[PDB]
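*Asks:* Attaching a single structure in structure tokens format; questions to follow.
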Amino acid sequence: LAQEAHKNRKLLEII
Amino acid sequence: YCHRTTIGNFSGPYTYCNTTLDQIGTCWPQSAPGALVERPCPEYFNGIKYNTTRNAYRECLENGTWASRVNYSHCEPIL
């Protein structure tokens, strides 16, 4: 969560 | 082909947007030009956030195709 949401969303900008 | 064999009748581009995939795996179903196709992004990629008030507004082109890029950056933690 604390450091996962970032990578999660970081993969969203690729969309 | 996102729906696969069980997609339905017909199968052509024409003036309608059809099943489209995405990097994260966001499967966008059939649609058409000038159609605001919104959907809540899968932020729960582990177990974060406990409210979720963001959306993914992916509108289709006017010619009959999907838009250039979708606004998925609106997704953020629960702060």
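Sequential numbering from 1, following the chain as shown.
If you check the header, you will see the structure was determined by solution NMR.
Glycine is treated like the rest: Cβ placed from N, Cα and C.
The note that Swiss-Prot attaches to the published mutagenesis B:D22 to A (Swiss-Prot position 45) is: Disrupts internal salt bridge and abrogates ligand recognition.
Are these features on the surface or tucked inside, and what touches them?
*Replies:* DSSP assigns B:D22 (mutagenesis position) to coil in the three-state reduction, outside any helix or strand. Cβ-based neighbour count (10 Å, all protein chains) for B:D22 (mutagenesis position) stands at 16.
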